[PDB]
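Here is the structure we will look at, set down as structure tokens.
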Amino acid sequence: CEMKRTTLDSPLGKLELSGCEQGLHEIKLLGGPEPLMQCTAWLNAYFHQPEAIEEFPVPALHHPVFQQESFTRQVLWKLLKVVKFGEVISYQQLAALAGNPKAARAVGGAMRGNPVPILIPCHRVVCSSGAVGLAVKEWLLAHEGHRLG
DNA sequence: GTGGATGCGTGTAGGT
DNA sequence: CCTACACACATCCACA
Ligand SMILES: [Zn+2]
């Protein structure tokens, strides 16, 4: 893992993309490799072309959580593959969806644990009460057309 | 290790 | 709607 970084300007501020050649390791908000370019492209699309987003290639993930099966990995995967743009799901819904229905709260942890936010929409996961750096979650949701309250 | 403590949840229940 | 509470549960953390 000979680490590589790169920072991209976004509506949210400065996103620092870091990963190796075997994939993206992490997307982090502050305020030369392919999985990095793919991710940069993808992120740009998400911000200025959410229509053709499903067209841009998802970068390869190489963060340790993505190096072996873990409930947390199952979740993050399910979440990315199932819940698409503009949609939302509740912790428990995802929990069951991932396999474990009673792991609603664990899923919350999995969300806290996501190393690649925005790419892996952990913002699209809300409370089964409809309830929703909170600013950013709300900004992403607004960007995906959601109401307030 | 193991074992208890932890938290981005949720349904039930009563109170304002 | 809101504080209170009981519970289920993958991780984390400190101690052995
Ligand atoms: Zn790597």
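Swiss-Prot numbering applies to chain A: residues 5-35, 55-155, 161-177, in that order.
If you check the header, you will see the structure was determined by X-ray crystallography, 3.0 Å.
A Cβ is built for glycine as well, from the same backbone N, Cα and C atoms used for every other residue.
Per Swiss-Prot, Zn(2+) binding site is recorded for A:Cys5, A:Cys24, A:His29, A:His85. The Cβ of A:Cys24 (Zn(2+) binding site) lies under 8 Å from the Cβ of A:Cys5, A:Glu6, A:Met7, A:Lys8, A:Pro56, A:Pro58, A:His85, each of these being in the same chain and 6 or more residues away along the sequence.
Under the heading DNA binding site, Swiss-Prot lists A:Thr95, A:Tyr114, A:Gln115, A:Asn123, A:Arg128, A:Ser151. Around A:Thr95 (DNA binding site), the C-beta neighbours below 8 angstroms that are at least 6 residues distant in the chain are A:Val88, A:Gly132, A:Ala133, A:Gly136.
Among the mutagenesis experiments that Swiss-Prot reports, A:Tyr114 to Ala is described with the note: Decreases activity towards methylated DNA over 1000-fold. Slightly reduced reactivity with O6-benzylguanine. In this structure, A:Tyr114 (mutagenesis position) is part of a helix by DSSP. Packing around A:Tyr114 (mutagenesis position) is summarised by its Cβ count: 21 other Cβ atoms lie within 10 angstroms of its Cβ, all protein chains included.
Record note (Swiss-Prot), mutagenesis A:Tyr114 to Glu: Loss of DNA repair activity. Slightly reduced reactivity with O6-benzylguanine. The unchanged residue is displayed.
The mutagenesis experiment A:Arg128 to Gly is recorded by Swiss-Prot, whose note states: Loss of DNA repair activity. Secondary structure at A:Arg128 (mutagenesis position), taken from DSSP and collapsed to helix, strand or coil, is helix.
In Swiss-Prot, a published mutagenesis experiment is listed as A:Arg128 to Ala or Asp, annotated Decreases activity towards methylated DNA over 1000-fold. No effect on reactivity with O6-benzylguanine. Shown in sequence order, A:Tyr114 are the residues of the chain, 6+ apart in sequence, with a C-beta less than 8 angstroms from the C-beta of A:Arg128 (mutagenesis position).
Under its mutagenesis entries, Swiss-Prot includes A:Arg128 to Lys or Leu with the note: Slightly reduced DNA repair activity.
Among the sequence features in Swiss-Prot, the mutagenesis site A:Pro138 to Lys is noted as follows: Decreased reactivity with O6-benzylguanine. The Cβ neighbour count for A:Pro138 (mutagenesis position), using a 10 Å radius and every protein chain shown, is 20.
Under mutagenesis, Swiss-Prot gives A:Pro140 to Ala with this note: Decreased reactivity with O6-benzylguanine. Take the CB of A:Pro140 (mutagenesis position) and look out to 10 A: across all protein chains shown you find 20 other CB atoms.
In this view, A:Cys145 (mutagenesis position) is surrounded by 24 other Cβ atoms within 10 Å of its Cβ, with every protein chain counted. Under the three-state DSSP scheme, A:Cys145 (mutagenesis position) falls in the coil class. Among the mutagenesis results in Swiss-Prot, A:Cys145 to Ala has the note: Loss of DNA repair activity. The residue drawn here is the original one.
For A:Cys145, the entry in Swiss-Prot reads active site, nucleophile.
Sorted by the number of other CB atoms within 10 A, the binding-site residues A:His29, A:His85 start with A:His85, the lowest.
Of all the Cβ atoms in the protein chains shown, 15 others lie within 10 Å of the Cβ of A:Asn123 (DNA binding site).
Secondary structure from DSSP puts A:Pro138 (mutagenesis position) in coil. Contact annotation for recorded positions (A:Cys5, A:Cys24, A:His85, A:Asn123, A:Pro138, A:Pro140) versus ligand 1: A:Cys5, A:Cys24, A:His85, each with CB under 6 Å from a ligand atom.
Taking the C-alpha positions, the distance from A:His29 (Zn(2+) binding site) to A:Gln115 (DNA binding site) comes to 27 Å.
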